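**Q** This is the structure I have questions about; it appears just below.
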Amino acid sequence: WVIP
Amino acid sequence: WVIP
Amino acid sequence: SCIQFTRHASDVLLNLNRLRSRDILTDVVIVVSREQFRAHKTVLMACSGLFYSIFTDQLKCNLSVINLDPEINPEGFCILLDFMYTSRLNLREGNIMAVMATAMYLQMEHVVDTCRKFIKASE
Amino acid sequence: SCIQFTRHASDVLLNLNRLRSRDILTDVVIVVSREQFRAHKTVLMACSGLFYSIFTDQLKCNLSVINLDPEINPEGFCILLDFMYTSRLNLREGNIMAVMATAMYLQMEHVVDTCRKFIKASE
Ligand SMILES: N#Cc1cnn2c(Nc3ccc4c(c3)CC(=O)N4)cc(Cl)nc12
Ligand SMILES: N#Cc1cnn2c(Nc3ccc4c(c3)CC(=O)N4)cc(Cl)nc12
Ligand SMILES: [Cl-]
Ligand SMILES: [Cl-]
């Protein structure tokens, strides 16, 4: 999971 | 395009 | 010896979400209490262990309407359906419990994982 | 303020290709001379300007069989259909001309681009  |  | 186009899978998913927004080739309505959500069975199966089981069933595969358990929260479902079609999860303090319960029911293990990690960090 | 699952679009596409291999929820047969290819209309539209035009047409959207131009090479189509479902393009000296002609017909601009670049490098 990432900060887009 | 890339070499996978 | 294949070559691979890095953005292809994302571009496919973007167009599947465009089809959903325009209600093109949607073949099922998911009923969550008083709310209805139109979707493509193939996308639902590709994202969810629950829908994969439902739509591989020789009778349920032909249903145009699927009713979810009355304990399922419509907003939680909406957030997960948006995630299925975009890879983006609108996870907030106010919705995390509903999102995690819905993801457990839908059998969306990666969403469950992250909800668990975000909850663990706040306690 | 969304979070994003990096591998989600690739995982979706992998499951769509699994559905195609098992012939689950395929809703169209593409006929290319003597050969037939089963696929999902939603995936074809998401990958190809030609299929996007065909399946948004108020009459063609309901057809179960689509016949391509007799000049279209079945192997070229097969390679492009595999690309649609995997992001991987089996581009070879022996098939590049057929792949590029098929990609131009199907309106798959990124495939056309690369075929053009690979041909330019060999001349
Ligand atoms: N054919 C086919 C096919 C279509 N969909 N699909 C799967 N869909 C799925 C099944 C379980 C889970 C998820 C997705 C996300 C998750 O957390 N669990 C799996 C397989 Cl093995 N195959 C297929
Ligand atoms: N709704 C919808 C929807 C479904 N599919 N789709 C598009 N599919 C497409 C159209 C043109 C081209 C390609 C894909 C690859 C290419 O080279 N050209 C576009 C839009 Cl703007 N919208 C949609
Ligand atoms: Cl997931
Ligand atoms: Cl393309």
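All residue numbers given for chain D refer to Swiss-Prot; the residues shown span 7-129 in order.
When the header is checked for method, it gives X-ray crystallography, 1.9 Å.
A Cβ is built for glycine as well, from the same backbone N, Cα and C atoms used for every other residue.
Features from Swiss-Prot:
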{"type": "MUTAGEN", "residues": "D:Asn21 to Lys", "note": "Abolishes interaction with NCOR2 and HDAC2, no effect on interaction with CTBP1 and transcriptional autoinhibition; when associated with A-116 and 376-Q--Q-379"}
{"type": "DOMAIN", "residues": "D:32-99", "note": "domain 'BTB'"}
{"type": "MUTAGEN", "residues": "D:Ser59 to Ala", "note": "Abolished ubiquitination by the SCF(FBXL17) complex"}
{"type": "MUTAGEN", "residues": "D:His116 to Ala", "note": "Abolishes interaction with NCOR2 and HDAC2, no effect on interaction with CTBP1 and transcriptional autoinhibition; when associated with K-21 and 376-Q--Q-379"}
**Q** Using a Cβ cut-off of under 6 Å to any atom of ligand 1, determine which of the mutagenesis positions D:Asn21, D:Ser59, D:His116 qualify.
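**A** Result: D:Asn21.
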**Q** By a simple count of other Cβ atoms within 10 Å, which of D:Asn21, D:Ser59, the mutagenesis positions in the record, is least packed?
**A** D:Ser59
**Q** In the domain 'BTB' (D:32-99), how many residues does DSSP call helix, how many strand, and how many coil?
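**A** Secondary-structure breakdown of the domain 'BTB' (D:32-99): 31 helix, 15 strand, 22 coil.
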**Q** Any idea what the Cα distance is from D:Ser59 (mutagenesis position) over to D:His116 (mutagenesis position), rounded to a whole Å?
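**A** That comes out at 18 Å between the alpha carbons.
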**Q** Hey, what's the Cβ neighbour count for D:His116 (mutagenesis position) at 10 Å?
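**A** Other Cβ atoms within 10 Å of D:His116 (mutagenesis position): 16.
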